Amino acid sequence: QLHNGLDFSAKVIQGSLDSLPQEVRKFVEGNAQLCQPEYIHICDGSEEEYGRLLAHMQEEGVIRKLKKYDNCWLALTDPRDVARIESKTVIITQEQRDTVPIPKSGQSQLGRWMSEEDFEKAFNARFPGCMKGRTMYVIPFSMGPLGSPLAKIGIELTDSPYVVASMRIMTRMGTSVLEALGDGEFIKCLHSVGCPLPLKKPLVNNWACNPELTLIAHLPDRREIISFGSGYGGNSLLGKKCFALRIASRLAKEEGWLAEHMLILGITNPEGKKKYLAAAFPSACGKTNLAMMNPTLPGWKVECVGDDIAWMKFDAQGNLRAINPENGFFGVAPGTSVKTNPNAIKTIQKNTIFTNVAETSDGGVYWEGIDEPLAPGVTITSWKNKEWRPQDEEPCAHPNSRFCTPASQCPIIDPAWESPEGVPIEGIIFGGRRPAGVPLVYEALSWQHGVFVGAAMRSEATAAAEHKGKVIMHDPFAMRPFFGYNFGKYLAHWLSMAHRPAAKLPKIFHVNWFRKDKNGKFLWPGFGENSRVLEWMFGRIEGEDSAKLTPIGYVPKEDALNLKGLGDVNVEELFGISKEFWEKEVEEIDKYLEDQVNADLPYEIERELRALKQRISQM
Ligand SMILES: Nc1nc2c(ncn2[C@@H]2O[C@H](COP(=O)(O)OP(=O)(O)OP(=O)(O)O)[C@@H](O)[C@H]2O)c(=O)[nH]1
Ligand SMILES: O=C([O-])C(=O)[O-]
Ligand SMILES: [Mn+2]
Ligand SMILES: [Mn+2]
Ligand code: NA
């Protein structure tokens, strides 16, 4: 070097650039040159590091300690930074069609492509100087069990201590991962809240963010993820949606595996027979509650492998094996109670970070549906940091408030949840929020029909992103926000699985926990009662003659579902299938797939469309 090169050793306040693998050092120093942090902190993942970082944020007023619990914390964000923003989430490729199919008219509903040229301009308008006056934290993280050959390692640079703390829970993080990495490749992840000091704009709720310039970008051809302006975990915990769904789904297509928005659970019957199941439901549509359900049926047991992301690959014996690449649960808080999700309540009692929930005056947490009466005199601070009472018009917790909690604390975490070879999946469940028309459970007729059922998924909008109201949206495979490449090609890749050597193709089901009667009341109580539906699925996988053929697939025979203790359920409305509803449903799906998937729609999916239309027509 003729001066100091890109040597940023003088600014390192933890660790050493010298001890980094060469390529990690280059990534760090290149982005230090660009972003101009004051300091560089190389994370070690230690308890000491964690506790001190938390106590620092506390003194600053960035987070509060929840004094009622063992090592739990509460962050309240700027109300502009509360969920994913799909319209600001983009994938960069040379050709648009590699990222999304070209629709018959208008822009794709299956992702958002940005050209290399446009992204360069966007990047230059955001990143230079962005970390001035701040610390750049270097987070070495593993997606998958540490030192597993299945794992994928990343390095996330961020100026947000909230992100460091959340990454420690949600991934395997620290020096151990650098030691496991060695001179290997890693996913390059760059994050900034986009508020260099001195602040050009007023800071809201001590929550640094830049809503106007928020942009969550993926550059799969450069193995980079670059996210600006948002601290919300879906936008800032780059291992999770960005890497483990978007980047990984494209790698998966190329390499013969699958990366999916699915829980993985193990279920054991009263005879001690155990099976694993995967389930894809859209954001805020029930995965975490199923994955750690407490079954109401006696003698059944559920165990949790993962609640959100599954990586799956057929082995040589033909088993579809699944691993959970995450290390924690980043779960929707509202609705969570001892009644609905007791295993989550137990998990989150210690070492948990909450975002955008309410705080009680004795230092506990509160949210809609927590179903815990407070002692007279105890008062509530809403997520907006204002005094709140139960009869107030607005909720005390944001609808997308979250807990972020170690998976190892789940009282029913599966013994094999960190096994590198993964667990053998025998059933795949699809489903979402449909208040009308769609019955409690049905079973696909074949693998190709089941891929069609995944493709045809529709679900009421939730608060997990920017969609408002109760519009029923397409959300194929619960992947609409997450495809890393062209969805037509994704469908072809799923179809191609039918030919894996020795393949033991999982049975495919579709569920609906959310059908309502004419008064808006849920027809099905859900939560632990969903064990009744899992029982039926389990018997179907065992080959039990417990099903009746219908135009949409198989449903339970009369008396097949165990409804003991649920004698008030209206089985007729709940399982009702209307020709008029389904004729309209099939035409809507046909228009969506042909318009949005277009030249890239596989023949087999169009054939399943035709077949469903025909069976409905014979009603
Ligand atoms: N009525 C009803 N509500 C449910 C059921 N399961 C979950 N919910 C509610 O739906 C909301 C979201 O459920 P989660 O299990 O957190 O959803 P998720 O699929 O894990 O969502 P992401 O983490 O955003 O992917 C919570 O408010 C739950 O209480 C159910 O069986 N019936
Ligand atoms: O945060 C999530 O898990 C989501 O939006 O699906
Ligand atoms: Mn999710
Ligand atoms: Mn979840
Ligand atoms: Na705050």
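Here Swiss-Prot sets the residue numbers for chain A, with the shown residues being 4-622 in order.
Cβ atoms here come from the backbone N, Cα and C positions, even for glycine.
Feature list (source: Swiss-Prot):
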- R87, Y235, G236, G237, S286, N403, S404, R405: substrate binding site (BINDING)
- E89 to A, D or Q: Abolished phosphoenolpyruvate carboxykinase activity; decreased affinity for oxaloacetate (MUTAGEN)
- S90 to A: Decreased phosphorylation and increased acetylation levels (MUTAGEN)
- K91 to Q: 3-fold decrease of affinity for phosphoenolpyruvate (MUTAGEN)
- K244, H264, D311: Mn(2+) binding site (BINDING)
- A287, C288, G289, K290, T291, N292, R405, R436, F530, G531, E532, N533: GTP binding site (BINDING)
- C288: active site (ACT_SITE)
- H477 to R: Destabilization of the closed state of the omega-loop, resulting in decreased capture rates for the weaker binding substrates associated with catalysis in the phosphoenolpyruvate to oxaloacetate direction (MUTAGEN)
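Structure coloured by features recorded in Swiss-Prot.
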| residue | record | DSSP class |
| --- | --- | --- |
| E89 | mutagenesis position | helix |
| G236 | substrate binding site | helix |
| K244 | Mn(2+) binding site | helix |
| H264 | Mn(2+) binding site | coil |
| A287 | GTP binding site | coil |
| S404 | substrate binding site | coil |
| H477 | mutagenesis position | strand |
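In this structure, of the recorded positions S90, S286, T291, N403, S404, the smallest number of CB atoms within 10 A of the CB marks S90.
Contact annotation for binding-site residues (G236, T291, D311) versus ligand 4: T291, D311, each with CB under 6 Å from a ligand atom. Sequence-distant contacts of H264 (Mn(2+) binding site), defined by Cβ-Cβ distance under 8 angstroms and a gap of at least six in the same chain, are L248, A283, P285, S286, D311, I312, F480, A481, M482, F485.
When the binding-site residues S286, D311, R405 are checked against ligand 3, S286, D311 have a Cβ within less than 6 Å of one of its atoms. For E532 (GTP binding site), the nearest neighbour among the listed recorded positions (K91, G236, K244, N403, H477), judged by C-alpha distance, is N403. Note: the Mn(2+) site is recorded as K244, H264, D311; in the same chain, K243, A247, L248, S286, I312, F485 also have Cβ atoms within 8 Å of that site's Cβ centroid.
It is 15 Å from the Cα atom of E89 (mutagenesis position) to that of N403 (substrate binding site). Long-range C-beta contacts of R87 (substrate binding site), restricted to its own chain and to partners at least six residues apart, with a cutoff below 8 Å, comprise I219, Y235, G237, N238, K244, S286, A467, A468, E469, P484. Only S286, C288, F530, in sequence order, out of the recorded positions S286, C288, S404, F530 have a CB under 6 Å from ligand 1. Note on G289 (GTP binding site): other Cβ atoms within 10 Å of its Cβ, all shown chains, come to 23.
Rounded to a whole value, the Cα-Cα separation of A287 (GTP binding site) and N403 (substrate binding site) is 8 Å. According to DSSP, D311 (Mn(2+) binding site) sits in a coil region rather than a helix or strand.
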